[PDB]
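This report concerns only the one structure given below.
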Amino acid sequence: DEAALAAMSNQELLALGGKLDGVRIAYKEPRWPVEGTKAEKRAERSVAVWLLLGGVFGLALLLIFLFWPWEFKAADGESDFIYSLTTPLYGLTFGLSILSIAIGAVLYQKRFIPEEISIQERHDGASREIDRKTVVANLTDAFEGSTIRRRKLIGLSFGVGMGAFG
Amino acid sequence: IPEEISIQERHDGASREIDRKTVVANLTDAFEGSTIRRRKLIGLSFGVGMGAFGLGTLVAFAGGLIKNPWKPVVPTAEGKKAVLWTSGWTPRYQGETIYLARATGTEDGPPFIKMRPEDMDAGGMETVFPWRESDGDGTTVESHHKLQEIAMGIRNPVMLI
Amino acid sequence: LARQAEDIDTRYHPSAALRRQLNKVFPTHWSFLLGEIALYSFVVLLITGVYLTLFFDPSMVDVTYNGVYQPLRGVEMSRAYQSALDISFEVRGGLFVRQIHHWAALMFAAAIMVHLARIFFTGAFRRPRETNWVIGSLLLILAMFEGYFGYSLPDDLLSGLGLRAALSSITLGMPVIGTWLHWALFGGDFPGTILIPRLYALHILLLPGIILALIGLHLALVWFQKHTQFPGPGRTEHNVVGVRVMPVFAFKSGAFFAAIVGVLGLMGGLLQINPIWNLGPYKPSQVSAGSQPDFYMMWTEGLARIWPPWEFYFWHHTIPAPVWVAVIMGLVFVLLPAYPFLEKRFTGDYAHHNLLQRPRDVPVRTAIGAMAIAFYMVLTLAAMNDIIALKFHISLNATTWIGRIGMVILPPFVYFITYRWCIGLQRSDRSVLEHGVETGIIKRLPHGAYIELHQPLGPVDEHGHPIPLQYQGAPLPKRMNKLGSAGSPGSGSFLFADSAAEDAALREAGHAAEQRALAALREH
Amino acid sequence: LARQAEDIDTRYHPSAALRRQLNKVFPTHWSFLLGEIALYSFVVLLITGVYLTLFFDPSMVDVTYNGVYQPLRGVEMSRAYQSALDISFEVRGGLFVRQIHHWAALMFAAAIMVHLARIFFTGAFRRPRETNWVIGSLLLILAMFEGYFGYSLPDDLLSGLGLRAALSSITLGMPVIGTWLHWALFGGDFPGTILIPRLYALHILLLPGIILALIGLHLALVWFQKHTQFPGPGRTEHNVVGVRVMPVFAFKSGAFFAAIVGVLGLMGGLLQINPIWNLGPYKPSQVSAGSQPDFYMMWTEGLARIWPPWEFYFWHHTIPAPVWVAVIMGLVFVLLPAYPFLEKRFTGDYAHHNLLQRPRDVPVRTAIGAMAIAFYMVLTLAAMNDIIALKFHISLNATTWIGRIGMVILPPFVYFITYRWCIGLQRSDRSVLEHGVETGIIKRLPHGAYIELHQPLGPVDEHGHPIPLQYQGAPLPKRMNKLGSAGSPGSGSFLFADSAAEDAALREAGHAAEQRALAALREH
Ligand SMILES: CC(C)=CCC/C(C)=C\CC/C(C)=C/CC/C(C)=C/CC/C(C)=C/CC/C(C)=C\CC/C(C)=C\CC/C(C)=C\CC/C(C)=C\CC1=C(C)C(=O)c2ccccc2C1=O
Ligand code: HEM
Ligand code: HEM
Ligand SMILES: CCc1nc2ccc(Cl)cn2c1C(=O)NCc1ccc(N2CCC(c3ccc(OC(F)(F)F)cc3)CC2)cc1
Ligand SMILES: CCc1nc2ccc(Cl)cn2c1C(=O)NCc1ccc(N2CCC(c3ccc(OC(F)(F)F)cc3)CC2)cc1
């Protein structure tokens, strides 16, 4: 490129980055081409009520954990039935709150984030011969330069010593 | 091994402008394309929901460890007190006798025996413990538990001068 | 946050690896989340176990209970059992946490097994990925044994029986080493004083560490050898078609994580698992009637149940029956990791593969897998003999013999049926390739003939019949409504209609965008 | 192994990252191994702790010993103390292993402190590396507390006193929260039933995991932000001069690892550390004279000893003395990680730096560091009051007051002396730059004058005096023999000489290679 990389809009920069990485995004499309409609408002309201429910029942979890009779009361005189509901309530509030959050997120991704398709340019297989030859030359020279190949006594004593220690 | 010198070509500093501009464009387009900026209600409800869930979860996580240090659990002669104000020298039924027993270091029958004022000279010191004759010697398992709990109490020992 | 971002950039200048990781493409098939399920289960296990370690005391010394649970007051028990009872009844929210822990362990095992089934049937273990298959097999074995050591910790009657029988008396029976292994592991004879602390150390520290290292290596290998994909419109052996990480994939992954955590919390709050207080502390003199392990060791138990009593007595020695269970177990654990090499030796195919196979295109491997699954199901059902014979009124000896014979005659029957079924599916695909898609409409053709109005998938010849297509390894439509044939409902909300202009505009833009997506992905 | 290497290359094709990591250059200064020391100590700690976990039982229930150690038979002790005694006396090689563990912990702490001293004095924390400094500080704090929790595990009299005093009665005294923290941590009043298992879980699982993650992050940051270096002949702010990893650096690192393991094994076999059997089990009624924690908490103990008794009593409340120790220790732990930002705010220098500073070129920072080290030494020596006053015949009150006054008058004295010393070293360098290196030879100059025969380091003017050089941040020679002046001994072995031809050839080739190295590194 150049210094005049500026004055370039967002989409040319994005396609340039993609081609630098090997990615070629085809078919990017907004979800609501027309402006404000009633369908868009309805979808937004539906996505919002789920997160509202999640927050409300997270608060309910906090309140239940703080102010519920939890101690072991079991007997056959005072049938408690309030203690037998203490763990079910914890689960019912916790799991349902986080489930509502997850469902709201999935709906938001399915109805507002644009739809796209991309292609990645695997580049699999063996390496380019350049790298193979260079790395094998590096390894072979590091090994032959130490002259250890023609030093039998050092190598064998080293082997026996390490083996005995281990 | 041969002797060598090498030089590495650091290449430090900020990135080339190419990469900075491209990555910032990617981030900005991924953010503006979701249209979340002009969706106030979704964002704020999402924030409040996640905040409430996180708060409730953390409170439930750290709520089993917390204990009240001042709940009355120790029975004494004026009702029940907190642990940090009873000592083991505290009377239990308004007029009980608590002896100054001493340790013998043996476990045939006595690990604790009573004392008389004449068992000490003018330059002596001795450690003593509360006895409560209803504890008995260390024969049965019940009395052995009582005695081993007397021996390990951080406010029990006393110096007799 | 411009100032902070720039100062990070002059101190670290990533700006290129971040761009290289934000543009990575991942395929989007519902079948590629069965590993995420296991990963999230493992994360939840880590968190809840770290919570649990703050209250557990792993000793085997005897105490008298003197607690809040009244029907057990005065009973003499170990210190681990008392600590588990104290977690259950005296910590606010402890029963909930240990129930989540146990349910998450079960989901971990089940998700691992379903993921293995996918990997095997789609053929995703071929040339570039045998080592990743091997790592997965090791992870499976480790998960099994970790769950076992885990539920054997709060020593009660059931856990004690399981330990005693399986561990003690199968390690005790090995041919030569045998008792030496038993005494090295238990420190002596079966009920010792060092068993529970040793299991605790193995369970919270060693096996989780090994599993974490292996999971890291697994995910690294999957990240740098890009994912496989199914054959389709624009898919080749040289590209990956999907969505980039940047906006979409992280979002979907996080939402899936939250949904799995929600399911686990719900079923850990509403369903009861392992009520140790209904049991008692372990004592070598008393026993109960249902003595099963969790569902991932039930096959081991069933194999021990339905194996005949064949022992060998020679000079001054004895080879008992459970040796057979030992060698069969080992043979299974050795035949699992060495399968890709066997298949490549037998079929003689050594090429690189990045496109998956449909299970109907490989009839022999699908039949082998179905046979193995049938064998596993027989072994698992042979473990609940007592429950089956009690609830469903069947004799007990009858169930034993049913298992003993099924173990031989069910696998081959399943093999035969699965082979024929795969070829039938292939033929059904070829018929819709040759002709068109059946619409289900009948005509009468004035000279009293009935035809059925097929619908072609491609070009047509001079006299209206479609020219046959060629198979390309991709699924074909069979119902006319899956193709856009009868669609486009009203555009109200649920009870009140919208305007006609809005309906027309939305329908028309939707049609245009669909057509553009199709035409774009074809042309590449 | 050509076949295996090639098949790895067609399955993974690294071949370029391996080349990129085999050519990385590392500087070679003896001062750059003080971190390797700590890393190797940590590895040895991991191994020996994994060994130790197979025999330890962390309970607080009471038992009677009935073991092999006779002077303790019949004594009632906890289960942890008995397990430690069993490790010491009844496992073949257990005492050796726990002694190695303790010595390795000590070496870990000492190496961390020496490494921090290097990093501080050379100035290697400037612009690109403040965050790496912060990570190091966190690692230091975690190591301190991990060692503390570790040696408090086999609860004997000394460990019990340390726990009680420090933990219980300093957490108990905090202004408002106080007792709430105490009861959340101990589960009740001081001697509980859940303390030792909780410490065990914290010590073998959590803190090692956090330390491992932080060490990984530390080494990654050091790997990708290349190492610093000292100014010299061919060194610039844009290059790294040293040796490649490939043949040399891995070799030196491995040899250093083996030598450190050797030293640790030797001193774990020959010197005795923590003989818990000479002590007894912990009992709240008996005490001894030493007290004393390991040398990395001695400063905390000394600060508690020499701080005057200043308490505040207002309406219905009490603020005791150890609150002071609490705030001072927190202030130290907060002032350690926030130093680079303070120095850059005060000096106003915000540039990138890759060349280190000699500690004599920065007098103010060197004086600050010397003052801090003197303060630390005073606090550490004030902790062994009893031992010092007993062995060296000094009064005890005298040692208390000596510490109490030294705490105020020693740091400034050390500051003053260190400042003047740094400037003196600078002047000594400038003198040998202006003139030559003093040879120590005297002449008499026939008109009775004595000169001293300097030796120039560069060019000379018309009348024989050298032209002064400029300082370049690099060390200068001061002895004539460090320059090749008197060298070249015989070339025998030790008692028999070699031939003259061999001696001449070896000397001459050595001289040539030296000259070539010099001329090559200059010219770049
Ligand atoms: C296989 C199985 C399925 C069969 C079934 C068997 C059975 C039935 C099931 C299980 C039954 C039970 C009994 C099994 C027993 C398992 C048991 C628990 C085994 C435990 C495993 C083992 C013994 C644990 C101990 C060993 C272990 C802890 C030691 C490993 C060392 C650790 C992990 C490494 C930590 C350090 C690491 C982060 C850094 C690595 C070094 C780095 C990369 C280079 C160093 C380095 C760097 C990076 C610089 O940048 C640098 C810059 C400038 C100068 C110098 C350096 C420099 O030196
Ligand atoms: C990684 C796979 C794991 C599996 C499959 C697993 C499985 C189990 C199971 C099924 C139980 C029985 C719980 C009950 O019945 O109440 C258990 C107990 C336990 N687990 Fe795990 N666990 C795993 C990891 C961990 C980890 C990483 C830790 C700690 C860091 C841990 C800590 C514990 C403890 C302390 C217990 C005993 C407490 C009790 O029984 O209430 N677990 N484990
Ligand atoms: C990482 C830094 C560590 C430090 C500074 C440290 C320090 C210590 C010290 C000083 C002791 C006292 C030993 C004695 O006096 O006999 C100890 C005990 C112990 N350590 Fe560590 N340790 C570390 C890591 C580990 C690890 C990673 C493990 C296990 C995986 C471990 C397992 C143990 C065990 C089981 C004991 C108690 C056994 C006994 O006291 O004999 N430690 N630790
Ligand atoms: C029969 C099983 C069973 N019946 C009941 C009845 C009631 C209840 Cl409640 C539970 N069960 C169970 C049960 O829990 N089954 C799970 C199980 C099975 C076997 C093993 N064994 C561990 C190590 C041994 C081993 C050790 C060393 C070896 O090395 C050698 F010798 F070199 F090969 C080889 C094998 C074998 C498998 C663990 C858990
Ligand atoms: C006086 C010390 C001493 N005398 C002896 C005598 C004999 C023997 Cl053998 C040993 N010793 C030692 C001793 O062992 N010294 C090491 C030591 C010192 C202090 C701390 N700390 C614990 C946590 C506290 C804390 C925790 C949380 C807090 O809450 C907040 F505010 F949120 F942070 C506040 C404070 C602080 C001090 C640990 C080890």
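All chain C residue numbers match Swiss-Prot; in order, they span 14-537.
This deposition comes from electron microscopy, 2.7 Å.
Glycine too: its Cβ is placed from the backbone N, Cα and C atoms.
The following features are taken from Swiss-Prot:
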type	residues	note
BINDING	C:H114, C:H216	heme 1 binding site
BINDING	C:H128, C:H231	heme 2 binding site
MUTAGEN	C:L176 to P	Confers resistance to LPZS. Remains susceptible to IPA
MUTAGEN	C:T313 to A	Confers resistance to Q203 and IPA. Remains susceptible to LPZS
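Feature map: annotations from Swiss-Prot on the structure.
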residue: C:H114; record: heme 1 binding site; Cβ neighbours (10 Å): 22
residue: C:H128; record: heme 2 binding site; Cβ neighbours (10 Å): 20
residue: C:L176; record: mutagenesis position; Cβ neighbours (10 Å): 22
residue: C:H216; record: heme 1 binding site; Cβ neighbours (10 Å): 21
residue: C:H231; record: heme 2 binding site; Cβ neighbours (10 Å): 17
residue: C:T313; record: mutagenesis position; Cβ neighbours (10 Å): 21
### Message
Out of C:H128, C:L176, C:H216, C:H231, C:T313, which recorded positions have CB atoms lying under 6 Å from ligand 4?
### Response
C:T313
### Message
Quick check for the class: what is the C-alpha distance, in angstrom and rounded, between C:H114 (heme 1 binding site) and C:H128 (heme 2 binding site)?
### Response
21
### Task
Check the recorded positions C:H114, C:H128, C:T313 for any whose Cβ is under 6 angstroms from an atom of ligand 2, and report them in sequence order.
C:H114
#### Entry: Nearest of the recorded positions (C:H128, C:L176, C:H231, C:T313) to C:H216 (heme 1 binding site) - Cα to Cα
C:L176
### Query
Nearest to C:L176 (mutagenesis position) in three-dimensional space, by Cα, is which of the recorded positions C:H128, C:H231, C:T313?
C:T313
### C:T313 (mutagenesis position) versus C:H128 (heme 2 binding site) - Cα distance in angstrom
21
### Distance, C:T313 (mutagenesis position) to C:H231 (heme 2 binding site) (CA atoms, angstrom)
27
#### Entry: Assigned conformation of C:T313 (mutagenesis position) - DSSP reduced to three states
helix
